[PDB]
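Down below is the structure, laid out as structure tokens.
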Protein chains: 4
Amino acid sequence: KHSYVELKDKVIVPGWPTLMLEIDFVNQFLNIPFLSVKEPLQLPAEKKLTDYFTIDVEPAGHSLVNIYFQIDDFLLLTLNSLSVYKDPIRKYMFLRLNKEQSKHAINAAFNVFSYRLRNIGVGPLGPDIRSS
Amino acid sequence: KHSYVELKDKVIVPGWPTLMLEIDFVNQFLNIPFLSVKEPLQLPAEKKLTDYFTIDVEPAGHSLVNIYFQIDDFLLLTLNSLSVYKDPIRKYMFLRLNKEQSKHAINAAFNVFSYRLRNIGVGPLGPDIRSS
Amino acid sequence: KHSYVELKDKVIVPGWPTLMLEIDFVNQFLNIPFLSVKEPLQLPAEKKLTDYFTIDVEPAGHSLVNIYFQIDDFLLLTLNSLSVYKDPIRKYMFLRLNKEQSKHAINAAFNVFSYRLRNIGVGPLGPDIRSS
Amino acid sequence: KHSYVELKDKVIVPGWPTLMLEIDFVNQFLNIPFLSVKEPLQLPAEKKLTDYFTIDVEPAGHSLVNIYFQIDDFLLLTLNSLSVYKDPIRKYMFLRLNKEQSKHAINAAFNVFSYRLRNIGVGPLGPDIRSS
Ligand SMILES: Nc1nc2c(ncn2[C@@H]2O[C@H](COP(=O)(O)O)[C@@H](O)[C@H]2O)c(=O)[nH]1
Ligand SMILES: Nc1nc2c(ncn2[C@@H]2O[C@H](COP(=O)(O)O)[C@@H](O)[C@H]2O)c(=O)[nH]1
Ligand SMILES: Nc1nc2c(ncn2[C@@H]2O[C@H](COP(=O)(O)O)[C@@H](O)[C@H]2O)c(=O)[nH]1
Ligand SMILES: Nc1nc2c(ncn2[C@@H]2O[C@H](COP(=O)(O)O)[C@@H](O)[C@H]2O)c(=O)[nH]1
Ligand SMILES: Nc1ccn([C@@H]2O[C@H](COP(=O)(O)O)[C@@H](O)[C@H]2O)c(=O)n1
Ligand SMILES: Nc1ccn([C@@H]2O[C@H](COP(=O)(O)O)[C@@H](O)[C@H]2O)c(=O)n1
Ligand SMILES: Nc1ccn([C@@H]2O[C@H](COP(=O)(O)O)[C@@H](O)[C@H]2O)c(=O)n1
Ligand SMILES: Nc1ccn([C@@H]2O[C@H](COP(=O)(O)O)[C@@H](O)[C@H]2O)c(=O)n1
């Protein structure tokens, strides 16, 4: 036994590259800055993300929704090592969607078609941003 | 005499199945997680929902809107029994729509065409989610 | 000299009929529950609203916008008398738009094409709602 | 060394003309009231804005985004002088986007195509608004 802990907004540090959780429902999508990281996330060219990563979109209110995670050890290790923030990833986590995001989930009735983690570049001032 | 009490977000427990209040206006729709439940909600194949359930969408501010309910005894009984949360349904209730939802109501001028309660499944981690 | 006071959300009482401020920009519209009233608002069949009512949409932040009002005596008198709430209308008022509304104003750059006050009916439970 | 300070909502005073930060991503745009000013902002007919002004759109959470600025001295001087508020512009600033704005940035993945500062007029009551 165990519990789903919150991946807080603190794990996103501005000026660093970003890992974007991308989720398609079954029409309805949802882009969520996941984790600011030091290097890209290349996976083994063998394996797909869905082997180490399973996600559940549940409602938590009439207006609000959360996303729950199960992160198998390999990814948990890869991600802690990649993180700008001090080793923040646990096997069982969730994050909250804001009223705006929440409602997209709710309309598509929570039904995840696909999802993936994309590397998103930093911008012109990023160097200078994070050094401040 | 009596008063309309609030169906709070607490009645939605994540990991459990969900009853979705679906509302069409007269173009304009509105999906609202209503109540997390243990089993589905089958009604008598005879009766329609609208016999035990009447709803009113009124504004409560310049930006915000509420939905009011009258739940006839049969449904009030069926729902309390179905609820994951301890017996939360009263005959006269309302719930608040968030600024985002509110505005859809306001644009369609509150005019409800139709409405219904749909069963929405749980997702992959749901078992594990609610046991935490 | 004088100041623009806030028409608060309190002046909207649920269960009563509603006066909707409708605003078109120059594509971009904006519906705002204005004032809950006891009877409809018929104007003199002679005069248009714009004779007693002039409105200004200004920004108040990077994300937020307000609407300012000048209400000539006739309308100020008609409206206080119509109000469910105790005589709330002053000659110079404003109201705040929520982040959601605000942004529609901002995109259309605040440029009001037209505006009007429409009577909006009450719904099925309205009687019972306001008597609670 | 140095830090990016916040251009607060206070620098927008209602009743005064407005400078609108306009940003196109690479489909996705974003209009943000930047700074309320006393006169228009004409630049040298020679130079483009992008010579004194470079901007970076970074995420600060799972749901939220900021815009960072580098304002070269000429513009910093021109803007302080133009400002209604007491000399508020520093070389390195940022401003927060609200959940609504944030999400447009996030979807287009932060990738700024173009941006510019437009003069936006005041409205009918503006005179009277700011004198109150
Ligand atoms: N609640 C939830 N349902 C999901 C998820 N991924 C897929 N689904 C499917 O979505 C269904 C609920 O939405 P529905 O298809 O009934 O509108 C469930 O039966 C489930 O099979 C998820 O992450 N959360
Ligand atoms: N306010 C409100 N009006 C409703 C509702 N359901 C139907 N209506 C109808 O919507 C009308 C108000 O919107 P309108 O059609 O004038 O734009 C009322 O006259 C009423 O007949 C409801 O739940 N709330
Ligand atoms: N700021 C503001 N501008 C308005 C309003 N009504 C009309 N306008 C016009 O909108 C112009 C600003 O928007 P623009 O047309 O430059 O995008 C002003 O020059 C003004 O003539 C109002 O209520 N507020
Ligand atoms: N993060 C960020 N990226 C920007 C900005 N302006 C341009 N970009 C470009 O956007 C890319 C990230 O978005 P992508 O094109 O990978 O979806 C970066 O590689 C960068 O070259 C900005 O202001 N912020
Ligand atoms: N984060 C977001 C933003 C928009 N969307 C959807 O994708 C489409 C594009 O919406 P906008 O035109 O509002 O960007 C709409 O159908 C909207 O419902 C989404 O699914 N997830
Ligand atoms: N909860 C919601 C979400 C969207 N809608 C409406 O249905 C349509 C789909 O909107 P999106 O493209 O933003 O999903 C729009 O016309 C929007 O006004 C609604 O009526 N209730
Ligand atoms: N309160 C509102 C809601 C939507 N709108 C606009 O009218 C159109 C209908 O938007 P939805 O499809 O989101 O309802 C969009 O162009 C939107 O920008 C508006 O101008 N004022
Ligand atoms: N501030 C805003 C508002 C809308 N938009 C986008 O421009 C289009 C117009 O959206 P509405 O119809 O909601 O006004 C949509 O594709 C929306 O994603 C934007 O990019 N920045």
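Swiss-Prot numbering applies to chain B: residues 4-29, 35-140, in that order.
Positions of Cβ are set from backbone N, Cα and C atoms, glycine also.
For reference, Swiss-Prot has these:
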type	residues	note
BINDING	B:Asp64, B:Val65, B:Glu66, B:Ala117	GMP binding site
VARIANT	B:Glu108 to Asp	In strain: Isolate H1 and Isolate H2
DSSP three-state assignment (helix, strand or coil) for B:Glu108 (variant position): helix
Å between Cα atoms of B:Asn35 and B:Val29 (gap: 5 unmodelled residues): 7
Which of B:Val65, B:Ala117, the listed binding-site residues, has fewest other Cβ atoms within 10 Å: B:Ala117
Cα-Cα distance maximum in Å, computed over every pair in B:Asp64, B:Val65, B:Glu66, B:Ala117 that the record assigns to GMP: 12
Cβ neighbour count (within 10 Å, all chains shown) around B:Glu108 (variant position): 18
Residues from B:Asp64, B:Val65, B:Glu66, B:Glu108, B:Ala117 facing chain A - recorded positions, CB under 8 A: B:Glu108
Pairwise CA distance, B:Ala117 (GMP binding site) versus B:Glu108 (variant position), rounded so that it is a whole Å: 15
Neighbour tally for B:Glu66 (GMP binding site), based on other Cβ positions within 10 Å of its Cβ: 25
Rounded distance in angstrom between the Cα atoms of B:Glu66 (GMP binding site) and B:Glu108 (variant position): 15
